[PDB]
Amino acid sequence: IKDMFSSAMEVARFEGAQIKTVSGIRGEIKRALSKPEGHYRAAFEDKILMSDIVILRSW
Amino acid sequence: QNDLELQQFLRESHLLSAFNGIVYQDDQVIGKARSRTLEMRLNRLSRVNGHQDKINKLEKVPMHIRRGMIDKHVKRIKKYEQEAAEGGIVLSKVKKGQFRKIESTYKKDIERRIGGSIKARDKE
Amino acid sequence: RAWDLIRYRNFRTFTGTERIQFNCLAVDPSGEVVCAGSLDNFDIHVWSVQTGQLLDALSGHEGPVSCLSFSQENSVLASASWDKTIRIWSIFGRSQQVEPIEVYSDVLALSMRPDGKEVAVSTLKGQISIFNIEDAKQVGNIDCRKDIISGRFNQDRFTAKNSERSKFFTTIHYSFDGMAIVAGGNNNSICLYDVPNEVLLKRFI
Amino acid sequence: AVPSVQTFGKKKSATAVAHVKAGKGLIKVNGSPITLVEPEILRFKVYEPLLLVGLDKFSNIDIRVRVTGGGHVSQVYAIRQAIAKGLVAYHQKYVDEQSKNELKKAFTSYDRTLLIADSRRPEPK
Amino acid sequence: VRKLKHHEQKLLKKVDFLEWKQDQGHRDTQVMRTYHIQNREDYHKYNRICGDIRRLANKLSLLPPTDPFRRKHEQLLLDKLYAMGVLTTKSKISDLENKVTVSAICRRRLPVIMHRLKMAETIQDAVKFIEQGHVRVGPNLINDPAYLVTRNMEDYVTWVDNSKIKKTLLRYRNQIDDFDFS
Amino acid sequence: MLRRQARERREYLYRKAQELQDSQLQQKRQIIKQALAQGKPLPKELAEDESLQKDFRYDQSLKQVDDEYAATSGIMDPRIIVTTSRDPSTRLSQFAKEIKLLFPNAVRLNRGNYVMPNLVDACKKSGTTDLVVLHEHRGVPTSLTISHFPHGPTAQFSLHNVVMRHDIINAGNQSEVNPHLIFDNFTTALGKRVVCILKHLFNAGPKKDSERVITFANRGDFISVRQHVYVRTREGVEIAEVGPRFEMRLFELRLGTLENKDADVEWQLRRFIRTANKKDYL
Amino acid sequence: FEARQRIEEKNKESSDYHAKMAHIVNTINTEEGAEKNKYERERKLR
Amino acid sequence: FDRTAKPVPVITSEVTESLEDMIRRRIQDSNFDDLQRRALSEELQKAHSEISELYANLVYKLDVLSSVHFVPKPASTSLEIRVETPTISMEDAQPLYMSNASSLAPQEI
């Protein structure tokens, strides 16, 4: 997942959070990728598409 | 009245004496006494909630031999209770349309084929 | 079960743990261990004779163990089964060594040379193959399914030429000089051969 | 219409189908001749079914082999197995059984892995 | 036999030239038609054994319900018939009266085993093939249709090698290796 | 034995489907059993069916380890292979050494070029019972899969806080005697299933004074595995820690061997469901 | 650390709320349906 | 934000201490979850004898019908009395013999 964070520190702050696509596919962020900074690895209920947007509902 | 083993022995005293100290308690009752005893218990339990047209199904016997079965059984009943009446002997009391249950009733398994009473006359 | 032929007593009885029926056995030369194989279990059951216990269950055949024989000199076990495989087990002394020799078809009646050097197996193709045990390579075979007298039954509707009922040997045995093999099966010919030349010496009706 | 015979030779994942029939004497692996089978140092591994028994057995029959799978040495072992047991099966079915088991004896005295592969492995010690 | 009129059919009702009461509804004929049984007396040779099993099962259910003799022999007979293949489940002992049946002993015959193993397209084809001598159990060729195949002994029902049927299935998938004759 | 094992699994799952299908007759036969016991009237459904009572005459003589392990529970000792993933690192080879020392009747197999289908076939015709496949991540071992072989279950776990006996110190040699076991709060039916899986790979009947013990203590779906030796003093019992400690978490449990992944899943970790983190042995 | 603490406090809050709502539902059921059935019983006499 | 699952527990000295004294309680009470190594009546007697001979005949013809591939009887540690006698006398009727020992061993006499 590309750009909801600006740094791996930010993703480290937000690890384990539950996200979802706009299709309601639930998911969880797992680990920040190393070289592209705000990019991370998430796991979903099944295969999401390239035309989706993930969402971290915070308050 | 709420003793179970005592009342089971009381109402299965007849076929224990027909198919036999004596044994009466289950885990000691050998074959035909066991089959008819268990069948009698299951009938008496199932006659509460089960339907009366479905609990006591008679064995299908043809007309001209079931009527002869009934006539010879009633001849046995009349001869027995007449012999006891001309003797002193006090007999147990039956209802009005029922058959008197005798030793040939318990041995010959006659009530599966003829019922306890002619239910056409009971209905009318 | 074991029988003393002095006091005429069955002194030992060996069962398994799996309730199987045994079809062939093999004893040690130095009779410490009896061994037996079934046609419904794929294992070989290894019992001590001195105590009565089940010493081992050898596993590794993927077909019913048709025949067992202990080598009389070096005491190596040879089993052979309907998964087209003869197998050589070094049981004694820390080895637990298994050498599987594959063969062309499913084996019934292995037999063992008196010096334990070679093993002759009878196969369902109709052949008797002879293998060197220590260097597990075939020494030589006899092709026996064309000198077999297979008669015609009364009930069957196929000729004795085209029948596949009895053109193979279900029992073979070495001579005691190691040079010949007598063989018989479900047919009315028994044939004996000399294993150097692999040629039929004589056939008996 | 022709007397023909099909056999199979296998090593690790190579597999070779050999059709043997009566003919003029041509031995062709994958369309090309047998004298083109690379890696060219194992061409005698391919040749030894011919040189063990003589070319006068192959003077009247033509073989063709189709080899898929595997690597270089697994393919030459599949080729030699297919050729060997195809010659044995042809001499069984259409020539006499005495030449059949003479061929089996010669190949088995050289190595029986020309005729029977080593197939199912390992051993769980 | 001539479709009696109303007065005749009323006057002789019990007349039937085909179906009698001793026939038991022609069930020997019915299950021997189902499982293609050659000889007439195989139904009744199996019916004797079903009557043995059910006679023992009656006389064994007439024992008291807790003694180990009844429980051991009921379980032992149940295990034996499941292993032989007549019974399809060794769970309940009412199988020893209800589910023991000439059709179960007939489903264990060799052509029916064959047809269920997809080894022949019908039971009559399986009869023809094992009469023609194509089928071996284990190593030895089985020649008669009535052969009863137990549960562990149905793993070895194959064709004989050098069978034309084995050759044509191998050559249908062109896996025929002519080295081992098929 | 290919055809025998295929048709034996076929008959077993036929019998299991028939049990769950006709398991209503078991409990209504239980109802009429206790109706004979205390003379209380029988319901209408159990009162009007005549066939069930005349089967009950036959069926009045009817009456822990489960269906895969039940045949040979204490009869026969296990036989375990311990193998790594493929081309393993040296710390995974050290961990596989430690797991083969954990389980008695376990050997270790070198892994490389072993396909998992013919590995499973070689094991289940050479007679082994269990296979433990270990997976790593840069040294740190991350999973172990236990496959019980006569078409039994596979339990797949992840391993989480792994400290190794090779990693700590030369504290000596291990004990290798048949240990005692401890299972702490395995309370659900999945807990008993996992207990039976994890404990039918130890030898039956250790000595009563067998001086090593190994504990599988459940702490919210995180089975802490430690191994201890002990010697009972005058005042308590003194515990020393020996051999590896980790936390395994079951994420999958299916009903076939390792090769297929077409087997029916008994349980697997629903991670993304809405009420995921609210229950244990979920 | 905040993960474990927030999850377990949310679980505690949900398990308290479900108990509280089920309690008030069946107390309204029991101690007022007894009066509903009492009124129906003394209305059936009319 | 809400989070999906609880994190993996950190193993500190408190949880190792709690786990060790759990182990100590179990190990001093020997609470170990190990694997554990695996005449009547006249009428009842004659009922038993009748179904025994029925069972014998039925098992015989089931074996012969099954073409004697069967599964054997489970186990019976029976009890045999053998008297002592010459093994001449334990033989068949023919002119010869094979062994003239006594059927009981010296350590059985």
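Residue numbering for chain F follows Swiss-Prot; the residues present correspond to positions 1-63, 72-290, in that order.
Per the header: electron microscopy, 4.1 Å.
Just so it is clear, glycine is given a Cβ too, placed from its N, Cα and C backbone atoms.
Feature annotation from Swiss-Prot assigns domain 'Brix' to F:86-267; the stated evidence is sequence analysis.
Counting only same-chain residues six or more apart in sequence, the Cβ atoms lying under 8 angstroms from the Cβ of F:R119 (mutagenesis position) belong to F:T91, F:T92, F:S93, F:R94, F:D95, F:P96. Per Swiss-Prot, mutagenesis F:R119 to A is noted as: No effect on RNA binding.
Sequence-distant neighbours of F:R201 (mutagenesis position): residues of the same chain at least 6 apart with a C-beta under 8 Å from its C-beta are F:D74, F:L261, F:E274, F:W275. What Swiss-Prot notes for the published mutagenesis of F:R201 to A is this: No effect on RNA binding.
Every protein chain considered, the tally of other Cβ atoms within 10 Å of the Cβ of F:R220 (mutagenesis position) stands at 19. Here the residue is the original one, but Swiss-Prot notes a mutagenesis experiment at this spot, F:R220 to A: Loss of RNA binding.
Record note (Swiss-Prot), mutagenesis F:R253 to A: Loss of RNA binding. The unchanged residue is displayed. Annotation for F:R253 (mutagenesis position): spatial neighbours F:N169, F:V170, F:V171, F:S232, F:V233, F:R234, F:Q235, criterion Cβ-Cβ under 8 Å with sequence separation of six or more.
In three-state terms derived from DSSP, F:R253 (mutagenesis position) belongs to an extended strand segment.
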